[PDB]
Amino acid sequence: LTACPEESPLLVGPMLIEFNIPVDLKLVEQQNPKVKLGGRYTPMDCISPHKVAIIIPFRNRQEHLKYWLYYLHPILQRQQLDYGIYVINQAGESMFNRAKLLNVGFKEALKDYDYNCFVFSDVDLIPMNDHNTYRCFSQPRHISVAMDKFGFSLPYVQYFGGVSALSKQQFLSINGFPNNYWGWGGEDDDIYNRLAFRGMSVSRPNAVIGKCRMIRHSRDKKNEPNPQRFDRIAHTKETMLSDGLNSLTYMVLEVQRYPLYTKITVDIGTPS
Amino acid sequence: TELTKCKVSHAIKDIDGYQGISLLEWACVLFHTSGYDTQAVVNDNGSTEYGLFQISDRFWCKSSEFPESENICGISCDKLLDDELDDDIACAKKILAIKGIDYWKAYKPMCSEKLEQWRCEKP
Ligand SMILES: CC(=O)N[C@H]1[C@@H](OP(=O)(O)OP(=O)(O)OC[C@H]2O[C@@H](n3ccc(=O)[nH]c3=O)[C@H](O)[C@@H]2O)O[C@H](CO)[C@H](O)[C@@H]1O
Ligand SMILES: [Ca+2]
Ligand SMILES: [Mn+2]
């Protein structure tokens, strides 16, 4: 067999995304027999050059995950990706740390396979068009560009939150993501600043192809707006050198392999 | 209520140019400050910020959790949680005249460049 075509002949284009009908993961597994334990999938038809680890920051979002899994596994297989799903679960009840959990995901995914691409995705975002490929490009890729939450429009040209994809090199080049952003907001802007400082621009599909739905939800306690976010964003240039993959420390408390995904529970410390 | 960039830009004309801050800058500041939510309530650290402009009860508006506040704006903080922006704007003007744009922490980092995208073309 040979390399997969540049564009998958399986894509269906736009799709209807709804969060009404309840999900049955057993049903989901049944409908995705090709996905192996831990949520691993490798095309049989051809050889894909995109070895993608999809990383999801997580804490108490099981219901959201079911929907995520329900919609993404079919899409990702259609996209002919050699992928793996990783739910990085934060142990304890201290302030939530999205970016730190993403760094953990990167480190841990690499123990399982020779991944060359990493998609970081909030547990509650679903893409409405399978042409929006969950893989990496020549430049950092911003995937959730037109979210129904922001009225299907990018909130600002520098916005990098929601769903993004960075090749292993792009990620390495910025010393990964920050570990010091506790609580809600700002970490995506910090990451945006790092990519720019390292001379990268953000690649995005147009706003029609990039439509995504976000499951509606209230704010989580322990993830309240971080009061220091704006001051932190102003110093990225100096802090990215010392706060990133090179200063990441954490403890693994449990590794769970489910047929649809790998759930890694970690203790990542507290606001220092 | 979560407003649009244009709804906000149209409601805050009296603040345009005030203290040198333009409408594009405010559109940018307000998005990062409150996500354009007229009902946003965020606690800081022993204090609370209210509304579109996130006016704090520390010195500007009077809350029930802090009645002794200086209430410099002379207004109940609950008046900053509705869709009538004239009193929010008046208080914001006092903040600008007294403390300056630096009250809004997002201004410098988020609104120093790429300002044109914040323009509202809707009449
Ligand atoms: C689509 C969108 O607007 N995304 C951005 C926005 O999300 P949101 O304002 O939607 O905040 P959120 O509550 O969804 O937090 C982002 C993500 O963190 C995870 N989570 C958070 C809290 C918790 O208790 N458990 C848990 O699993 C989950 O994957 C969630 O989707 O702002 C955050 C600000 O920090 C991030 O930049 C998100 O990428
Ligand atoms: Ca008001
Ligand atoms: Mn969300």
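Residues displayed in chain A correspond, in order, to Swiss-Prot positions 131-402.
Method of determination (from the header): X-ray crystallography, 2.1 Å.
Just so you know, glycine gets a Cβ as well, placed from its N, Cα and C.
These come from Swiss-Prot:
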type    : residues                                                                                                       : note
BINDING : A:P187, A:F188, A:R189, A:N190, A:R191, A:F226, A:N227, A:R228, A:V253, A:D254, A:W314, A:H347, A:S348, A:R349 : UDP-alpha-D-galactose binding site
BINDING : A:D254, A:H347                                                                                                 : Mn(2+) binding site
MUTAGEN : A:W314 to A                                                                                                    : Reduces galactosyltransferase activity, lactose synthase activity and substrate binding by 99%
BINDING : A:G316, A:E317, A:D318, A:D319, A:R359                                                                         : N-acetyl-D-glucosamine binding site
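Overlay of Swiss-Prot annotations on the structure.
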| residue | record | Cβ contacts under 8 Å, 6 or more apart |
| --- | --- | --- |
| A:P187 | UDP-alpha-D-galactose binding site | A:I218, A:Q220, A:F226, A:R228, A:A229, A:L231, A:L232, A:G235, A:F250, A:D252, A:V253 |
| A:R189 | UDP-alpha-D-galactose binding site | A:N219, A:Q220, A:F226, A:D350, A:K352 |
| A:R191 | UDP-alpha-D-galactose binding site | A:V253, A:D254 |
| A:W314 | mutagenesis position | A:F226, A:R349, A:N353, A:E354, A:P355, A:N356 |
| A:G316 | N-acetyl-D-glucosamine binding site | A:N356, A:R359, A:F360, A:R362, A:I363 |
| A:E317 | N-acetyl-D-glucosamine binding site | A:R228, A:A229, A:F307, A:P308, A:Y311, A:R359 |
| A:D319 | N-acetyl-D-glucosamine binding site | A:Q288, A:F290, A:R359, A:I363 |
| A:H347 | Mn(2+) binding site | A:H194, A:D254 |
| A:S348 | UDP-alpha-D-galactose binding site | none |
* DSSP state at A:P187 (UDP-alpha-D-galactose binding site), helix/strand/coil -> strand
* Candidate with the highest Cβ count within 10 Å, taken from the binding-site residues A:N227, A:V253, A:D254, A:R359 -> A:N227
* Of A:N227, A:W314, A:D319, A:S348, A:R359, which recorded positions come close to ligand 1, meaning Cβ under 6 Å from one of its atoms? -> A:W314
* **Three-state secondary structure, which DSSP defines for A:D318 (N-acetyl-D-glucosamine binding site)** => helix
* **Three-class DSSP secondary structure - A:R359 (N-acetyl-D-glucosamine binding site)** => helix
* In the same chain, which residues outside the set A:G316, A:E317, A:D318, A:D319, A:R359 have their CB within 8 A of the centroid of the CB atoms that define the N-acetyl-D-glucosamine site? -> A:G291, A:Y311, A:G315, A:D320, A:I321, A:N356, A:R362, A:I363
* Which of the binding-site residues A:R189, A:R191, A:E317, A:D319, A:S348 have a Cβ lying under 8 Å from any Cβ of chain B? -> A:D319
* Cβ distance under 8 Å to A:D318 (N-acetyl-D-glucosamine binding site), same chain, sequence separation 6 or more: which residues? -> A:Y289, A:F290, A:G291, A:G292
* Asked: What binding-site residues among A:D254, A:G316, A:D318 have a C-beta sitting less than 6 Å from any atom of ligand 3?
  -> A:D254
